[PDB]
Number of protein chains: 4
Amino acid sequence: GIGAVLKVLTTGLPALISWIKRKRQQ
Amino acid sequence: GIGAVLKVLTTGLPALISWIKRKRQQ
Amino acid sequence: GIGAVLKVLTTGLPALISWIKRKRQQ
Amino acid sequence: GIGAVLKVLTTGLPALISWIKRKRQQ
């Protein structure tokens, strides 16, 4: 439920952002 | 991984959004 | 603040998910 | 666009996360 969602975001969002930026450059 | 973050975007984020909206009208 | 964030997510998240899936296949 | 969604991931999503956490402890 909410708590596991938050925890995935907190940990996993920074890598996602990096990735997406890379992909966009390419 | 991206894969884990990606599954939360598709299922836990939408429900979280609806949650936030409920709490804002309270 | 929160309301503009939500509104960007609601509208913009489905396209983001599609995109990311495509990129991952490639 | 992705570009618009991407800026919200980087600035409005983190603050929203902190918000949710405040509301959950209430």
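Following Swiss-Prot, chain B shows residues 44-69, kept in their order.
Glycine is no exception: its Cβ is also placed from the backbone N, Cα and C atoms.
DSSP assigns B:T53 (mutagenesis position) to a helix in the three-state reduction. The C-beta environment of B:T53 (mutagenesis position), restricted to residues of the same chain at least 6 apart in sequence and closer than 8 Å, is empty. Here Swiss-Prot notes a mutagenesis experiment, B:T53 to A, with the remark: In MelP5; increase in size of pores (10-12 monomers) that form at lower concentrations of the toxin; when associated with 65--A--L-69.
Quoted from Swiss-Prot, the note on natural variant B:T53 to S is: In melittin-S.
Under the heading of mutagenesis, Swiss-Prot lists B:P57 to A and annotates it as follows: Loss of flexibility in the center of the helix, is twice as effective as melittin as a hemolytic agent but has very poor voltage-gated pore activity in planar bilayers and voltage-dependent ion conductionce is supported only at very high ionic strengths. Same-chain residues at least 6 positions away in sequence with a Cβ under 8 Å from that of B:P57 (mutagenesis position) are not found in this chain.
Under its natural variant annotations, Swiss-Prot gives B:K64 to S the following note: In melittin-2; possibly an artifact. The 10 Å shell around the Cβ of B:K64 (variant position) contains 14 further Cβ atoms across the protein chains shown.
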